[PDB]
Amino acid sequence: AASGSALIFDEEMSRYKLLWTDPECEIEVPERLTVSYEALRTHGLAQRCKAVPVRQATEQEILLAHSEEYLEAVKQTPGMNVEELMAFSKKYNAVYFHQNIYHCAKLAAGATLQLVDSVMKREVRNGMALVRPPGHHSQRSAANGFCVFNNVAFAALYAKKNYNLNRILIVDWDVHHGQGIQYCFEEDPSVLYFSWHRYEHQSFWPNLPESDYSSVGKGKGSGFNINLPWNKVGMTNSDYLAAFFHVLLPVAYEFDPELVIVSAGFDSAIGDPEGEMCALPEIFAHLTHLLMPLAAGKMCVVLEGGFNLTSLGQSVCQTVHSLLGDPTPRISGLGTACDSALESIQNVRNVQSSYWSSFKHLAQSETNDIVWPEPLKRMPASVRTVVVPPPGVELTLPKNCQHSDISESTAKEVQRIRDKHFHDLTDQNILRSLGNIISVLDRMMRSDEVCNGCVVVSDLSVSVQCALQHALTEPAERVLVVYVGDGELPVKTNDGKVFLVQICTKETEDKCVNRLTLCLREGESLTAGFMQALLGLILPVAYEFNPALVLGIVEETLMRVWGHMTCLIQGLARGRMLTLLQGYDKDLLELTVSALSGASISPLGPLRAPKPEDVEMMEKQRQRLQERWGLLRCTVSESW
Ligand SMILES: CC(=O)NCCCCNCCCN
Ligand SMILES: [K+]
Ligand SMILES: [K+]
Ligand code: NA
Ligand SMILES: [Zn+2]
């Protein structure tokens, strides 16, 4: 029921800074906050967010994660002169103090708690806090790496205590390891912590052995700590997406969190002097988007690091755009993760194979300065989704959905198309279908007016043929076709314009690398199996293919997962998807339009394990396709 995105920010947090020379700290500046808020204002994003005021964290709230001794020591820093502040600072690693920093740290922490309350009270769907100082390096009794108090740790502990949540996911995509968060939740199975980080075989700050992939948690928490070290610099969009599809997302959808918290550092973006990675600001639009089906969209993004003022602002915008449901940018030039990333990924998956169903097949032999382009403009569609129910059927639609109304120009175009390719066809309504299909496609393709749509149809073949051919000569260079059904469609995949995913009940072999045919055995297995295929096979290929339109097709004869797919597939083609439902089903159509319109997706519940037969079918698919579609790889390839 919740709507809106909270934006929590206050200028007071820009009113502390470094007072002496220190090259290790000089990158952390007040302008990080003002440049980011200014970019949100510039692009119209702040004005579309609910402004929630900041508050101080209380002393009892601070004590959730920190010791009285530490708190008492920090409480004294407002009274110190600069000499005393430098001497206090030097007791810790890579951190400076300022007379106002205790005050701002209490603000950064309270700002996060304000965000958790706004999302958990259903006052907003999700939100972001722009806070200084950052939090994820700080620990029970120490400030560390520009961090005073552990903002994100607070959020999880506050959410456990005040909302009795049993499963919280924390995604830390900052370029540094958040060891403070790891230490806090090491033994706690109710918080799943995932972090990637520049590591370089422990030679990169903070130089900890327990930042390696081997640290999986302790005791009852074993398996709920996931470290993915980057052992070279220059990681790219492909590396990041490979990490999500093959490590993070399989575990997250299996865990089924009730709240997602993001430790969102943008020192992992291109141009950052700390990360020296190569991922574009647009990738954070997808990182955000791919997590939003989780926890019914309850997602608290919390700013950590980020030190290239330009890439920080662009990356913050890409994130808020995604929180607001705006269409994702298309990611070009994706492919295999590099060898170093693949080594990290394969080591992580193997060490976590003891704890997670998505990796369990791995345990047994039988089983197995720089410049870059400014991001393009992301425009919410005037109306998001158009829907064409069968004639006579009116339905309750969200405020951002409309019914279609064939124009005379389109009616002639349908007449031409029947004149040429379909002579002996005169059914007046499976020809209104084609007028619907063509009219809804033109709104999707020819203007930012409409984003996506769904049409109910009767004859699959004529409908699919006209949709696909009208798409290709609009023109849209490539079209991803997703077909749940058992026939053979009028679809040609022998020219590179079309990739066909088919989820069917009859087992088939596909001959060529532009078709992916998944035959899952029906039963209580079906849902975990499908989600495994979606995350580990379908999304990897789709992202690399980079279609300009997605064509979804469902024959009259699964379902539980269809909203997750529809939501996730909108990362492709700027969300331009056309769904063709053969035969009227009230609730499938209602589910489709919900997810197409950007509404929250109901959770699946924690996932059981898929049938080993289904895993085998899927890995055979991977082996068959990963030479062509390298984003499928989650292992280093054999050298000649
Ligand atoms: C919030 C954040 O991203 N902090 C990064 C801390 C950087 C410390 N660098 C140490 C340099 C070693 N010579
Ligand atoms: K991290
Ligand atoms: K934990
Ligand atoms: Na120091
Ligand atoms: Zn960082």
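Numbers here mean position along the shown chain, with the first residue as 1.
Structure method, as recorded: X-ray crystallography, 2.1 Å.
Note: Cβ is positioned from N, Cα and C throughout, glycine not excepted.
In sequence order, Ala142, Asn144, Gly145, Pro206 constitute the residues six or more apart from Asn93 (mutagenesis position) in its chain with CB-CB distances below 8 Å. Under the heading of mutagenesis, Swiss-Prot lists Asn93 to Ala and annotates it as follows: No effect on steady-state kinetic parameters.
DSSP classifies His137 (active site, proton donor/acceptor) as coil under the three-state reduction. Shown in sequence order, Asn144, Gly145, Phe146, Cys147, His176, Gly178, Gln179, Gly180, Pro206 are the residues of the chain, 6+ apart in sequence, with a C-beta less than 8 angstroms from the C-beta of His137 (active site, proton donor/acceptor). If you look up Swiss-Prot, you'll see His137 marked as active site, proton donor/acceptor, on the strength of experimental evidence.
Every protein chain shown contributes to the tally, and the Cβ of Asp174 (Zn(2+) binding site) ends up with 27 other Cβ atoms within 10 Å. Residues annotated as Zn(2+) binding site in Swiss-Prot: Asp174, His176, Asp267.
Record note (Swiss-Prot), mutagenesis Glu274 to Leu: Affects substrate specificity, diminishing N(8)-acetyl-spermidine deacetylase activity by 20-fold and enhancing acetyl-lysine deacetylase activity by about 100-fold. The unchanged residue is displayed. Less than 8 angstroms from the CB of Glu274 (mutagenesis position) sit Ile27, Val175, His176, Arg198, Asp267, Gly305, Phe307, each of them six or more residues away in the same chain.
Where 30 residues go unmodelled, between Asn368 and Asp369, the Cα positions on each side are 45 angstrom apart. Here 5 residues go unmodelled in the deposited structure, bounded by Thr557 on one side and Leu558 on the other; the Cα atoms of these bounding residues are 11 Å apart.
In this structure, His176, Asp267 are the recorded positions from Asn93, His176, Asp267 whose C-beta falls under 6 Å of some atom of ligand 1. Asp267 (Zn(2+) binding site) falls within neither a helix nor a strand when secondary structure is assigned with DSSP, and so counts as coil. Other Cβ atoms within 10 Å of the Cβ of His176 (Zn(2+) binding site) number 29 in total over all chains.
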